[PDB]
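One structure is given below, encoded as structure tokens.
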Amino acid sequence: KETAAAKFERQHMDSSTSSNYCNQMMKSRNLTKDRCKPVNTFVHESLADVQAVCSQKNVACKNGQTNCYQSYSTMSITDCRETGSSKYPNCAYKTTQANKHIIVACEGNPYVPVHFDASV
């Protein structure tokens, strides 16, 4: 299949790029293949900037692990949230643009993002 790092890029990175954004992106990145992923976040910053977060503010992960890092500066992100009318395979999403600090979990050598934990 793919590596944890590759999966993170597929699920959360969009350095390139509306109200239909999430509906298209969640489908394009295969996040609605088996079921409708409840929520997801896309980061519009460069891969370098996001990877750099692994050496920024160390914070506790939501699950209790200690390998999470928070960005020192806010980042342009888009939050995707499944609607009520949404019914698989026709997953409907609410697109919300925002500028917040991101928190990602990092692992490996090279030490890179493998999980999007939260946006604050």
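Here Swiss-Prot sets the residue numbers for chain A, with the shown residues being 27-43, 48-150 in order.
Header says: X-ray crystallography, 1.9 Å.
Including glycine, each Cβ sits where the backbone N, Cα and C put it.
Sequence-distant contacts of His38 (mutagenesis position), defined as residues of its own chain at least six apart whose C-beta falls under 8 angstroms from its C-beta, comprise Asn70, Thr71, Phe72, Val73, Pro143, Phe146. According to DSSP, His38 (mutagenesis position) sits within a helical segment. For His38, the entry in Swiss-Prot reads active site, proton acceptor.
Around the Cβ of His145 (mutagenesis position), a 10 Å sphere holds 20 further Cβ atoms from the protein chains shown. What Swiss-Prot lists as active site, proton donor is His145.
The substrate binding site annotation in Swiss-Prot covers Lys33, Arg36, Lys67, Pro68, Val69, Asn70, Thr71, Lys92, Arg111. Around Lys67 (substrate binding site), a 10 Å sphere centred on its CB holds 17 further CB atoms from the protein chains shown.
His38 to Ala appears in Swiss-Prot as a mutagenesis experiment; the accompanying note says: Loss of activity.
Here Swiss-Prot describes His145 to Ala as a published mutagenesis experiment; the accompanying note says: Loss of activity.
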Distance in angstrom, CA of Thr43 to CA of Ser48, with 4 unmodelled residues intervening: 10
Site diameter for substrate, Å, by largest Cα distance between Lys33, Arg36, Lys67, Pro68, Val69, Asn70, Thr71, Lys92, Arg111: 22
Binding-site residues near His145 (mutagenesis position) (Cα-Cα within 10 Å), from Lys33, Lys67, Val69, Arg111: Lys33
Residues that sit under 8 angstroms from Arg111 (substrate binding site) by C-beta distance, when 6+ apart in the chain: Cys52, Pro68, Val69, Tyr123, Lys124, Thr126
Sequence-distant neighbours of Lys33 (substrate binding site) in its chain (C-beta under 8 A, six or more apart): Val144
